[PDB]
Structure formats: C-alpha cells, structure tokens
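S.K.: Sharing a structure here in structure tokens format.
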Amino acid sequence: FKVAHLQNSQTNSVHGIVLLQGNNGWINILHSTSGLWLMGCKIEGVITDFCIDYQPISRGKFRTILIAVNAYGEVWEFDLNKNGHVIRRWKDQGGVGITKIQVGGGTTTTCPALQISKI
Amino acid sequence: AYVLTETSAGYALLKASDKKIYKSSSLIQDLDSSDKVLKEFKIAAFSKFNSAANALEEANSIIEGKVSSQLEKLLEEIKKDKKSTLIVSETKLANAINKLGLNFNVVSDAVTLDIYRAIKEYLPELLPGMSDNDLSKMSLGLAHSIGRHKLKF
Amino acid sequence: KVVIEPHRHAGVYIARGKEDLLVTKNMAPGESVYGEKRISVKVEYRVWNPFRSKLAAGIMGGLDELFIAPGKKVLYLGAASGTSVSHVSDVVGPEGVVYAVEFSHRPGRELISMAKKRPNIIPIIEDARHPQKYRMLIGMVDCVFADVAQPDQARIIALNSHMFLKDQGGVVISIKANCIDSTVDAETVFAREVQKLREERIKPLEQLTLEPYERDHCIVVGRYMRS
Amino acid sequence: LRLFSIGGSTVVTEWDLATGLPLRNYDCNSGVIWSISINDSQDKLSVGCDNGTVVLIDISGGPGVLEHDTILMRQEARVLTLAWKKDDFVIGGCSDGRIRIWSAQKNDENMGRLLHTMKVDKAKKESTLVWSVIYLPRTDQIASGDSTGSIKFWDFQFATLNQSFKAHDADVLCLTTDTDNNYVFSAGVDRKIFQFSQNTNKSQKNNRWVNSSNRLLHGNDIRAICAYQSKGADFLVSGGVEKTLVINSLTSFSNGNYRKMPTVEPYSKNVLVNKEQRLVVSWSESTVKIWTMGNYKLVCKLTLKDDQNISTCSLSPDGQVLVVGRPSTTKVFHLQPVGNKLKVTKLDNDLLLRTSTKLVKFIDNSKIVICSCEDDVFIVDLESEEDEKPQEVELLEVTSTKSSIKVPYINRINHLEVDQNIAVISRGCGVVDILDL
Amino acid sequence: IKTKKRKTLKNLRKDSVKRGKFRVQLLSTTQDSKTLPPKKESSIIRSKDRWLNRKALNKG
Amino acid sequence: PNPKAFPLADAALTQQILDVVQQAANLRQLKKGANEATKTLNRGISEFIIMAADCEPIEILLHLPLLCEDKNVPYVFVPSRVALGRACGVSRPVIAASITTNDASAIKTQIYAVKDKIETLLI
C-alpha cells in the first residue's frame, strides 16, 4: 500500500488516500480517515508495482496521477480526480520482469509536501 | 457477339455467331464437340506478339489487368455494330475495357466460363497456323520469361 | 543385379533385389534433381522418397486410379522445390505437360532451375487463389494435384478445376487436418473436406490416410463432374 | 434482405426467404462456429469458432455468394461472442475469461493482428466465460457480461476497464444497448433484466454508468434480447428457455407496461379434425398421431423417416387419404380401419415425391390441390388410369414493388381454401384471387 | 424383441461397411444438404447446456 | 516491426515466451545467439526458436526460418532484443535464443505449452 494526497475539487479540500495493490491488476483506493472505498483502477497483466505523481494545476490546486506497472513493462497512468480514468498508457523500453516503479525529483510518497503550494 | 481470348502466341477476338450465346445457358450442351465449337466461333482477328519482349509486356499487362496498347489497337479494330457484346475472362480487365473508350459493350459472368472452357479446349484447332507443339513451346518461353521477370533472377 | 517391376500405375516401377524401392525413369540421364538415388539397369531410374513427398505416399498406400498417365497433362498446385514435380514429369514423360504452380520465391528459384533442364515442366510463379492470372499459360488439363497447406483448399481446387480441368478429369488432393480445425479427430476434418468437394462438384472416389509416412494427412481422389 | 444462421456446426447457412429453404450452406474453413456477427457496412460476416479462430466472410458479392476473406490471428480459447467497431475492429469474448480486440483494417500492417487482450475477474470455484460483448459507439466502450454475473465497461482506446458491476447472481448470456447508447440491458440465467443508464447530463459528462434498475419477468433463463427504436417503435424484445416472447419498452423499461406473447400462436396449424370419422390428427416433427373421439382413443401413430419436419397434413372427407407435406417431399397414405387401429399403406406418387408442398387441400376423396414452394398451383387426381401429368392452374401475376424486392416472401401464396369447384388463394401482400378449377 | 428391432434399424441406418482393410462409406444424397442446414455437432454445443445447468447454480 | 518478421507474437504470448525463456536460463536449458541457435537446429536438440523482430539488419536472423522449416521446428518472433537478452539473463542484447531439449527438465510442461501456442501461429 501507499498513502497519497487527493484534492476532491468539489470543495477544493485535500484528504489522504490509501492505495492498496490487489489481484487481477486491481488497485483499491480508500479514504484514509473514513476508510470508505473511493475508487479502483485496473491494469492488464500481473501488476507488480505502482507509485503516485502530483501535477500542479493552478494556485492551490493539483491533480494526483496513479502510475502502475505490470511485469511485462506496460505502464498505465490514471487521473484520480477524474474518477480514476486512464490518462495514458506506454511501454518500458527493454522492459521485462519489472518489479519496481518510482518517480522522483518532486513531491513523492517518500517525501511529501508540508503545504499545497509546495507540491 | 465477340469473345476475347488471350493466348501465349497472341491475342484473339473470336466472333461468336449468336449475340445471345453469352446469355444462353445451353453452352455446355452445345459446345461439347470440337467441330461444333469450331463452327460456332470464327476468328475475327488474331493479333500475335512480334517480339518476346512485347509478349512479356502484354503478359504482365494481363497480369495487372490493365489494357495494353496493342490490346487497345486490337479493340480499336472494332465492328461497325453498336453496343456489341464483348466477353472478358477477368472482371477487372472487363472494368478496364469499359473504362477505355468503347462503343461495344462488355460482359463478364460465370455463364461465360463454359464458353472459355470450349475455346481453351479447342484453341489449336480454332486458331489457324499454330501447332499444339508450337503453342506449348510459346507457353514455355512465356512462362519462363514471366517467372524470371517476377523474380529478380 | 536388380530387377525392375512395372507398378500398376503407368510410368512407376519398383526396384527388386537386395533392397527394394520405388523408382521412376529418368528424363535427363546422369543427373539428380536432388539427393535421391539412381539405379542403372542402359536405362537409369531415380528413387522416389515417400517420406519426402505425398503423391507416391499415396501410391505406396495403394491408390486405385492415379489419373496421372504418360499421355496426360497435369496441373500441380503447391509445387515447392519441384522435388515431386520432377517425378510427375518423369511419369508423364516427354509428351505430357506438367504445369507446376508455386507462390513463394525461395522455392521459386529452384523450381525455375529444375524446369530449366526439364523440358515438359512449365513453371508458374503465381498465387494459387487467382487462376485468372496465369490463364494464358494453361490450356485444358487431365488432372489437378493439390499439395497446398491452406484452410481454403477446397475453394482453391474449385476455382482451378472449374477453369482449367476437363470434364471427367481427376482431382487428387492432399489434406492435412492441422491447417484445418485440428482440435478434433482428423477423420472429422477429412469428412468435412470431402463434403466441401462434393459441394464444389468434385465427386470423390476414394480416400487414403498416409500413415506411417505423414501424420494426420490424407489423399482424396475424385472425379470432376461439370454436369 | 439476407438472413444468415449458425446452428452448431462448421457451416453458415444463408436462407432463401422466398421459399424458406437453405439458399447456400457455406462451410467456414475452421471449426465449430459459436458466434456470428456482421460489420457496419454489412460486407463481412465474422464467425468465431471452437478452435479459437475468427474467420471473415465476404458476402458483398450478392445473395447466395459467400467467400473466404481472412482468418485472423489464432488463439487457444473458444470465441463465444463477437462484435464490431465500425468496419475496423473485431471484439471477441472468449472462454478463457478474457476479451480480445483484433484489427480488421485492410491496407495496414496490423491487419488481422491481435491488438489487445483484457482479462475479466475470474471465479474462484470454477471457470470464467465471457458470454457477451457489445460495442457502444457514443462512449467508446465495450460492454461485457461473463459467467460470474459481472457487467464491465471498458475504455476501447486504452483497452482498459472503466467500470464494473456485480449485478446478476448467475451467467450473463445476452446484452443489448439503445441507439444513442443511453441504456444498456443485460440478461441471463438469473432471469432478471438489468438496465444500466447514462441518461443524465452529469453521467454523460463523467462517462459514469448507473445500475438503474432490474425486472423479473421470465420464468426460466433468457437466451436472447434485442431492441428497436424509431418514431413509431420503442421496444425491447426478449426470450429464452420459457419459450415465450416478452416485449418491454426501452425508454420506459422500469415503469412502462410489458406483454408476454402466447407460447404458440397457430398461424400455421398442426392439428386437424375429421368430422365424418370423428378423428383428431396432430403432427409433430416426424410424427402423426390420430385419435378417435366418441371416449378418446389413440388409434394410430405414424413415424416418418425423413429428417425434415412435417409442414402440413390433410385428411380426406371419408377419412381414407392422408397427405403429409414437407418442403422436401410429399407422401400419401391410405388408412383402413382394422379393429381399433388403422392399417396404414403408402401410395407411391412420383409427382408428389418430387414435389415440395407448401399448401394442400382436397376437392373430394380423389382430387387434391397443391400450392408448391415454387408458388406453382396444380391439381392431382391421385388414383387414375395412368401416371398422367398433373393439371396446372393459371395464376395472375402480382406486380413487383419496393417491398416485393426487399421482403421476398410477400408476393407468394399464403392462404389456400377450397370448396366444390371454387378455390381462393391469398398472397402475403393482400391480393385475393378466385380459382374456378 | 425391442432390442432386436433396434439392432435391425441401426443396421439399416448404417452407412459405413468395412471389408477387411477397406471400409466402404456411403455418399449421402444430394437432396438433404440442399433442403436442410447441416446437423449440429452434438458434444460441443452440449457443453454449453451442461454449463448453463451446472450444479453450482442451485437450479430447482 | 519489419514485415519479414513472422510470426510476431502479441503481448500475452510474448509474456509467456519470455517467462519460459527465463526459466530455461535458470535451468541452463537455453542457447543464446543466432550462431548457437543454428548449431542446435543442426544437431536437432532445439525445442523452439525465439527471434527478436527488431534486429537490424533482420537478415542475420532470416537464415533461421529456413532451417526451422527444414527440420520442422517451431519459431516465433518477440519484439525487443533488449527484452530477449534480459530474459536470457545476460548484459547484452540477444536477437536469437533456442530452448534445448531435455525430458527430465522441471519446466517441460511450460515448454510444451508455449510450443503448442507457437505452432498455432505457424498454422
């Protein structure tokens, strides 16, 4: 599992989400306080890893992207603000037996932001 | 009507005595005998290939289905009768003949298969001046030329 | 010394002696089109290989009437490398004509190279789905042999047999069930192909599975009925 | 109009709608056919077969012409269901539990290539079979039902899953959708029809489907569902193992009324009654059972060899002659009362054996009138001095029209009645003609 | 009796007769394939009915 | 991919092929390189041949389908030579790999399943 920040954009309020890897390419995304099932994103093939990317939209607004990779090398990018629909899909060059995926150089799940402007 | 037969030796236009022969369904019964086929069809024109290179050019012309210049001249040697029926073995060759300037009409159908079977069966008898061995040698040379052109070879 | 026994079908012989083989007379003496054996008894015979090719796999299985005689003209479809085509040419002799059709260029080069020395073979490098393209080269033929490994073998034989084959001529087809459904017993596929030929117009006379030479292969022999 | 059927074999049958006979039996080149579909331009039939292959058939030549075009990239699992996107893509649900998209675009290197594969959520106890896929044009999506009961909506472009529902408790055999792709309907072994909706503007903007409703209207399973919409028509026709046809509304599925048609509507009859001998004659497929009524007894039961079902039967006024008419052949029996039962003998009439029978009636104990499947009307004297030619009856010619071109069977004789020398024929188009025999 | 009649009917309806190594098969009449669609492949489509009537679906 | 590359497999078959290639690499049942694949074809000890469709020029690979048609051995094309090399377990790109023959091999069932799936393409 991983923990990330989600802006709901109905009230522009930010709450934490818990993303759990499951079987059949599933990732289940839950509210971190309620525990309610917010959404779910499915990739094809045996899912091996996922990570969270953030993209600032405006002043005080940002979007959360789920980047999920299977064992083949196919990588899906979902927009968690737009009901978890797929932004894009691409392929890892070379790409076989992938175990890990990780973004870096910005706000990650390892190093989070202390405020929305720091994203 | 008229039928068009492409041989190894050269193009031929055979004048079928009945214009309704193409629409007629008794072709299999009528065309069984070699003498009957020779009586039914007369040689309107037999335009041979003078050169082996010209023969190969006409051969891949028929292969691609486009009408060659020599075939265009043979078709331009048309009868005075308007809307005469031409029978073409290949459908896209018939389409090209219709697209070209032609007062005569063109028909390609599965009924015509028995007719083309009769001419291909009794071709050396129908075509004058050509022996069976000569036609076979011409077919051999044309086949080797076509194969050598289609391959690099 | 060895003895030459005349096989039931014309132009086919059996060597008899210390070792027994199937042989055909050689059109070009002193030459072998591929690595087959030659026996000189004078007259020279080339040795058929029934494991290599499927026509006299059917002969060794005991086909009744082959439709291939020294007088006849034969249309060979699926003539890869000309290996069986050379023996068909040997059977039909100098008088008969074998029109060998092949699509692929890599066996096409060697088919042309063998037809260079063999006079009665007319090589065609052209796709077999389209009989109208090589209609200049063919007249009428007495028999049609098929060795194509295609799903629509019945359609290809229909198109070629309607257009080139004479009435009461013969159709000899080699069918592999693997290029067809291949998840049922091969007998089912063979029955389907026989029914397809009956639909086309070929009235079948006999069927022969080619064990031990090929697995799930049959030769279906039939007669064309234009009427 | 052309009608094609698959019936559990390797052969697609195209029907002659004028006569009701198989116009052509085209054997597809590989394997037992499970699924059939036609493309958008109606030039190509895609058939999905038992060995995993999908075969394209060019039918653009005309009525009676079918040709093999292409066999797409093979697989191991049975293709249980098929659908088309435009003329460009073929979607197929398979028995391994997954959905496959092949490219059927000519002039492309991807032609016949298996572009995408997507696995549905498998069942833990058993196998998973994707029984139905449909393609939604407006929202570029594939709707799928499987054996677990889950209805899934897939983004076509990325070949991904947008949305999933666990709606049915059993198999989802059939799916359909409306014209504007506002509603998707599913049905199966669960015996309920489920309506999913995108009708609201917010749902259209967000591309989110809502499990709007379900209705329990069938007594047994549901095998087929289909929908039609025009200015005067708005309905959803469904049927299954209950052998009865249920009609709903499309827009008013949840609220509007429904109608269950009778299981048997005897437009063509399978029971006749002979008044003089007090007999009831009923014919099923190859069986003719006769009862006497006075109290009811089964006097005789006829089992016939030919595989074709019996289309019609006719019994003489004295009760001796029974004419059994099939679209293949026609057979005549003489029935003699021997005790309780009747001894049955067969009379050989060459014309009737060679004759296809659509409608048959009797003038008397001797002469019969037959309208054939080729629409010709003639009179047979049955017993005669020799085997003379049957008497042909002249008929007026109905003028051809647009509907006669489109629907072929309307300009054919539908009803035939006779009394004494007068007879009445009526066409399907509504033409009534009197024959003085 | 009934078994003998069934055996006689089966022998009458049989269309393949073996003669040593050879086996003679009847060519079917041309009328049947014209008048009807081909007969269904029994086992393959019976798999579907067995699946629809499987026991995991408590169907009473 | 090149049109001469035939039969090219899809993503799922590529997954299964590369998994079996990895298992054979761990069991030392794998020969790497077009020369060694040629040797196994000649010696008759090859189950099937995997070739990388993005080899440039492809004619280094193109001699192997002729030998496979001669000896009746299944062959298949996977898209990436980098993927094939990483599955073969080496630090270099690999354009041709051969699965060798062993009856006591623990991965025999997987080898024979992927071999049949390849043969369906060659049909």
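Swiss-Prot numbering applies to chain C: residues 85-125, 138-323, in that order.
Looks like electron microscopy, 3.0 Å, at least that's what the header says.
In case you wondered, yes, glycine gets a Cβ from its N, Cα and C as well.
Swiss-Prot feature annotations, pasted as is:
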- C:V87 to D: In nop1.3; thermosensitive allele showing a decrease in histone-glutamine N-methyltransferase activity upon shift to restrictive temperature; when associated with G-103; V-175 and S-219 (MUTAGEN)
- C:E103 to G: In nop1.3; thermosensitive allele showing a decrease in histone-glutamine N-methyltransferase activity upon shift to restrictive temperature; when associated with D-87; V-175 and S-219 (MUTAGEN)
- C:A175 to V: In nop1.3; thermosensitive allele showing a decrease in histone-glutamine N-methyltransferase activity upon shift to restrictive temperature; when associated with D-87; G-103 and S-219 (MUTAGEN)
- C:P219 to S: In nop1.3; thermosensitive allele showing a decrease in histone-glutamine N-methyltransferase activity upon shift to restrictive temperature; when associated with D-87; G-103 and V-175 (MUTAGEN)
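Map the listed features onto the structure and describe their local environment.
M.R.: Non-local neighbourhood of C:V87 (mutagenesis position): C:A99, C:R100, C:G101, C:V125, each in the same chain, at least six residues away, with C-beta under 8 Å from its C-beta. According to DSSP, C:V87 (mutagenesis position) is assigned to a strand segment.
The Cβ of C:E103 (mutagenesis position) has no same-chain neighbour under 8 Å that is 6 or more residues away in sequence.
In this structure, C:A175 (mutagenesis position) belongs to neither helix nor strand by DSSP; it is coil. Other C-beta atoms found within 10 angstroms of the C-beta of C:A175 (mutagenesis position) number 30, with every protein chain shown included.
Within 10 Å of the C-beta of C:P219 (mutagenesis position) we count 29 further C-beta atoms, all protein chains included.
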S.K.: For C:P219 (mutagenesis position), what is the secondary structure by DSSP, using just helix, strand and coil?
M.R.: strand
S.K.: Given the mutagenesis positions C:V87, C:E103, C:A175, C:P219, which pass a C-beta cutoff of under 8 Å against chain B? Sequence order please.
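M.R.: The mutagenesis positions close to chain B are C:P219.
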S.K.: In whole Å, how far is C:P219 (mutagenesis position) from C:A175 (mutagenesis position) when you measure between their Cα atoms?
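M.R.: The separation of the Cα atoms works out to 9 Å.
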